[PDB]
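First comes the structure, then the notes that go with it.
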Amino acid sequence: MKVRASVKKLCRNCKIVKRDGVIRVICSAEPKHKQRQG
Amino acid sequence: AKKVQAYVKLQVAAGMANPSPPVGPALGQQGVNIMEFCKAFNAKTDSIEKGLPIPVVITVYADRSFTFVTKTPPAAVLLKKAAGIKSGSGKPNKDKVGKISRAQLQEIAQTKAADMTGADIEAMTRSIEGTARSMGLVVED
Amino acid sequence: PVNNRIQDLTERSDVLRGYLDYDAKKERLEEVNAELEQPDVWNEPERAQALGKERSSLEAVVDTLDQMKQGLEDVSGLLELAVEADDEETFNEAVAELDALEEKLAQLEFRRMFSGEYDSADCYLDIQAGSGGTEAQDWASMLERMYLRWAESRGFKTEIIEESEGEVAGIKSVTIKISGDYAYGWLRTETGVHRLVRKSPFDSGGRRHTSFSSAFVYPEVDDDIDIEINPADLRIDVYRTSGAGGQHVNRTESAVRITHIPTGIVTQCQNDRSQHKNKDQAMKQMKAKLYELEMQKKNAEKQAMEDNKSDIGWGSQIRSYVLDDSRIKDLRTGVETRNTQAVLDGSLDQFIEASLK
Amino acid sequence: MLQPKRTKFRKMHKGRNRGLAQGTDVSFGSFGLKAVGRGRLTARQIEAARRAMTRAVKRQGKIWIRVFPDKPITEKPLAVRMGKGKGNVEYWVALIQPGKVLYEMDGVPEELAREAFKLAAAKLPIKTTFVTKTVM
RNA sequence: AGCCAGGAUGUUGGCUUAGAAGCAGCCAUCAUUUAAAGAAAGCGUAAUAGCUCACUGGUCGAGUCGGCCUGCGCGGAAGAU
Ligand SMILES: [Zn+2]
């Protein structure tokens, strides 16, 4: 989980999700590629 | 019919006995050893054409013995004795290095009757032409 | 005339061959191919990487010198048929593939002058005169002249930069720049102290003299003045100035210390009143100190390199210029030249290849 | 670094960004970058943008630069009492009214151009939009 | 939008590079069988082999796709009694 202000889909498996306010990226193929706006 | 077990498509010149410097460890890796490519590979060479890179099927078996039926020599190597030139791509259409005639191409085509799955000879000819063009030899009409 | 040149070329190749170890590198190649032909060789990547490329590099030598022996003969045979039958084309085809062989030889010759980080770069040489007082000076000038002649013969721009002439006659110290294609390659192997034996003209009693003069050859390096130190490498810290000033200096963070993070070198300043002047002045000072650190490390590396060369000792005495008996014996050459007058007129071709070997 | 050759004067007024653009339409190339937000581009910024766009292209096609830093910004040294004349010229700016097409490009795909201009925008201070060549 | 298979051959296109057959790199980037298959898009092999995608025949059964257009909303958004 990375700390960002820009949460971009870096690959096809990356998935943008808004979990009750906080904008997040989760990638199925890559454990690195998951991100968080904070 | 049996499903694909293991195969490694790696072959060099047919005239050379026992491929070992260029291919190396690849053919003798899974089942069939290194030494079974000088008695079996040269047996089918003598009948058709010598000193030319022709691919052969290497379906590996648990019983050590492998089935092989070689195809008719590639378009890349047949278009060298009739083509006139040796060098190909890198700078192919940038500057003309060789010359190819349609009749010659057609002639080249007719040999690969069993190699290619095709109903007509014209189609084969045009495929050959295409291959030549890809290589870097501009078709003369 | 052409066929005798072929034989000369063959001879040249053969002499090259022994040093490059045709009988040992072919054996070395046998053992690599014994392991790497087996599919289970990538258990160890670390060793296999170092050997994989090595074998590839050694195949381009042994097999090519076998394609040379195989080549020369074929071309000769090609030549023979044509001349006998008065055919012309084959004559031309016999010369053109002999032509390839010279290039190959050059490449192998180039491979001797390729070994090393600095080869094609600009070249400098310092001919320092010995302890002779006058004889040494005389020798040095001679050496300089020889070098000049060599430069002329090869085809290079020869630029005398510093020239301190002898107290009576000759040269005390001379630095010459020699620019061009692989200029340092020919001259790197010339580096050393030159033993001159001579019946001197300056001695009133006409004594015989063993004289010495260094010819230290070194290449021109890239300038590399200072690396631009990025803010991620600097550690900037501010504090109070020590001393007098009532309420003002007691309540300023004007003083600054900059520390280079990986090094540990620390530069402080508490001179000016402003923080911002100090920061840039102590950075200017920090930069200065970094240069010293980098200058000092380069100097110590140089020192250590030269103390290796020092421990060679008497090996620095390279080429004995026995002028009192005409013959010249270089330590690595093992051959004598009876024409001193050609040697002095810049014909060291007999000495470069042997010393490089 | 893009800086004027011969100067009539060394220093200048702060001026006003007030007004609308004159370099509006795509003139030379096929794909241009129009300025949405008004502002000022420093010379360094411009160079950075250029670098970004060159990298994006990987040496391909032809790129135009319509903008040029005409006004110099005079900045006083660090920690100086307010008086004692104007400061010294530190960097050069071009005042950007809304609508200014900054950089034009041709010989590349549209998507590629867009990508390039994204990078350029990242370097630049002001908000921008991608525009294409217009007939009439 | 899911899933089932193919997803190639002439082929190893060629020229290459310490190792490249779609993948250290350079270019041609045509044709065959065709319902489709790029001289292969993203993973992956020591190069191959292999995992997939573009695309293709069926199944499922009504809207779906990405542009700008703004109105507002989030994040971005942390301090000291
Ligand atoms: Zn991912």
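We number chain C the same way Swiss-Prot does; the residues here are 6-362, in that order.
How was it done? The header gives electron microscopy, 3.5 Å.
From the backbone N, Cα and C atoms, a Cβ is placed for every residue, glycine too.
With a 10 A radius on its CB, C:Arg200 (mutagenesis position) counts 21 other CB atoms from all the protein chains. Quoted from Swiss-Prot, the note on mutagenesis experiment C:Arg200 to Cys is: About 50% ribosome rescue activity with ArfA, initial rate.
If you draw a 10 Å sphere around the CB of C:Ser205 (mutagenesis position), it holds 18 other CB atoms from the protein chains shown. Record note (Swiss-Prot), mutagenesis C:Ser205 to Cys: About 50% ribosome rescue activity with ArfA, initial rate. The unchanged residue is displayed.
For C:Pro206 to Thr, Swiss-Prot lists a mutagenesis experiment annotated as follows: No effect on ArfA rescue of stalled ribosomes. Sequence-distant neighbours of C:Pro206 (mutagenesis position): no residue of the same chain at least 6 apart has a C-beta under 8 Å from its C-beta.
Spatially close to C:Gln252 (mutagenesis position) yet at least six residues away along the chain is no residue at all, judged by Cβ distances under 8 angstroms. Where Swiss-Prot documents C:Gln252 to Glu as a mutagenesis experiment, the accompanying text is: Loss of methylation. No longer allows ArfA to rescue stalled ribosomes.
One entry in Swiss-Prot concerns the natural variant C:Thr246 to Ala. Its note says: In strain: BL21 and MRE-600; increased termination efficiency. In the three-state DSSP classification, C:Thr246 (variant position) falls within coil. Taking the Cβ of C:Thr246 (variant position) as reference, residues of its chain lying under 8 Å away and at least six apart in sequence are, in sequence order, C:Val254, C:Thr257, C:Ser259, C:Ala260, C:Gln275.
In the three-state DSSP assignment, the secondary structure recorded for C:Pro206 (mutagenesis position) is coil.
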